[PDB]
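Trainee: Below you will find the structure I want to go over with you.
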Amino acid sequence: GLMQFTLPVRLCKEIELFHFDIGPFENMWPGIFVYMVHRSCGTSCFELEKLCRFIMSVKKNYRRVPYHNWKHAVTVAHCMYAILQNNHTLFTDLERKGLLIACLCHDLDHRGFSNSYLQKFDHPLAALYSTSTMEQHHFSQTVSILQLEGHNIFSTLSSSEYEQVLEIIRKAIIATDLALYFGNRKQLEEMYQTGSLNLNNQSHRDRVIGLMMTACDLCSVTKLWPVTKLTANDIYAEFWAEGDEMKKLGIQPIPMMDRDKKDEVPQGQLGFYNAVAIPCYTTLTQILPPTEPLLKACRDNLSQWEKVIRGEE
Ligand SMILES: Cc1oc(-c2ccccc2)nc1CCn1cccc(C(=O)Nc2cncnc2)c1=O
Ligand SMILES: [Mg+2]
Ligand SMILES: [Zn+2]
């Protein structure tokens, strides 16, 4: 009860900022997560013994892939932490609990391959789940780990609170399917401009939580340039591996995934920032004004990719 987590001074200060990098010391990421749950939720939200056992089972069920790994899980949870802390009064006790857990679990047991690749490979998961294939798998794994003896971090919730929190986590994890983001943001855009956005409308919260999830999922574009640039290598290492696997099925991959087209990466980053990242953080800033630093950092990195193209690096 009276046991807090405390971080070194630089981390204690920097962890509050959106652009925080969790660092290369794997062994400190669990403490970083608990620290965030305690300041975001309360020291009382979860039994520390059960939380710590949940965290380590979740870590174990992330795989050794270049990008969709344990470090991504914690990076995405930290961004959600910064959004929740800069928007104190907007979210329920249940939402704060559910969303940090949703983020930590959002890519559980990822193999480093897109939903497309599962479908063309004809992976069993593609037969079991026709849309948002990996994302329904991630939710499935989350519920599995929650049902291990000693791992029910929600045991103190009522039968109906427990159902609301698992339903927040499910919608939250499904929303990380980037195919669903485009229409989700178009609707949020229309609702905000025509003035119909209403945060007491549950179907409207759902949409806003989904955009937060896209924003946290993409947050590597909102870091300082050297973090963003080096994460971009991790992300292309998966894409090109998937491209290789497409070629093995007798299919020319999209250029994004073709390692023979490394040269077109700077232009692909531009497309991505203009088509996905910038629009995402724009609409998010409109709905949640204190998340503007994400939009600003994103624009800064777009400007850095433009410099790469002009041969200024
Ligand atoms: C459509 C297209 O075509 C090309 C292309 C084309 C020809 C030759 C080389 C690349 N790239 C893209 C977009 C690539 N893409 C798609 C999805 C997600 C990300 C992403 O989360 N990026 C990211 C970067 N740094 C930190 N965190 C995250 C991403 O970059
Ligand atoms: Mg994912
Ligand atoms: Zn992710």
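Throughout, chain A uses Swiss-Prot numbering, with the displayed residues spanning 724-1036 in order.
So how was this one determined? The header says X-ray crystallography, 2.3 Å.
From the backbone N, Cα and C atoms, a Cβ is placed for every residue, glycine too.
Among the features that Swiss-Prot reports, active site, proton donor is placed at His791, with the record citing similarity to another entry. The feature 3',5'-cyclic GMP binding site is assigned by Swiss-Prot to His791, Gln992, with experimental evidence given as support. Among the features that Swiss-Prot reports, divalent metal cation 1 binding site is placed at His795, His829, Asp830, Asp940. Quoted from Swiss-Prot, the note on mutagenesis experiment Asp830 to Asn is: Reduces activity 1000-fold. Here the residue is the original one, while Swiss-Prot reports the published mutagenesis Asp830 to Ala with the comment Loss of activity and of zinc binding. Per Swiss-Prot, divalent metal cation 2 binding site is recorded for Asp830, and the stated evidence type is experimental evidence.
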Trainee: Cβ within 8 Å of the divalent metal cation 1 site centroid (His795, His829, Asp830, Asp940 excluded): which residues?
Mentor: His791, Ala796, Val799, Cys826, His833, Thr899, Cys939
Trainee: Same chain only, sequence gap of 6 or more: which residues have a CB within under 8 Å of the CB of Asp940 (divalent metal cation 1 binding site)?
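Mentor: For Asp940 (divalent metal cation 1 binding site), the qualifying residues are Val799, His829, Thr899, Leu901.
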Trainee: How many other Cβ atoms are found within 10 Å of the Cβ atom of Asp830 (mutagenesis position), counting all protein chains shown?
Mentor: 25
Trainee: Got a sec? Which of these recorded positions, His791, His795, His829, has the most Cβ atoms within 10 Å?
Mentor: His829
Trainee: If H, G and I count as helix, E and B as strand, and all else as coil, what does DSSP give for the residue listed as 'active site, proton donor'?
Mentor: coil
Trainee: Within the set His795, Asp830, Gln992, which recorded positions show a CB-to-ligand 2 distance under 6 A?
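Mentor: If the test is a Cβ under 6 Å from any atom of ligand 2, the answer is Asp830.
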Trainee: Enter the number of other CB atoms within 10 angstroms of the CB of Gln992 (3',5'-cyclic GMP binding site).
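Mentor: Neighbour count, Cβ to Cβ under the 10 Å cut-off: 23.
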Trainee: According to DSSP, which of helix, strand or coil covers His829 (divalent metal cation 1 binding site)?
Mentor: coil
Trainee: To the nearest whole angstrom, state the Cα distance for the pair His795 (divalent metal cation 1 binding site) and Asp830 (mutagenesis position).
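Mentor: The separation of the Cα atoms works out to 8 Å.
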Trainee: Measuring Cα to Cα, tell me the gap between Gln992 (3',5'-cyclic GMP binding site) and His791 (active site, proton donor) in whole angstrom.
Mentor: 18
Trainee: Between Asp830 (mutagenesis position) and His791 (active site, proton donor), how many Å separate their Cα atoms?
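Mentor: Checking the Cα atoms of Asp830 (mutagenesis position) and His791 (active site, proton donor) gives a distance of 7 Å.
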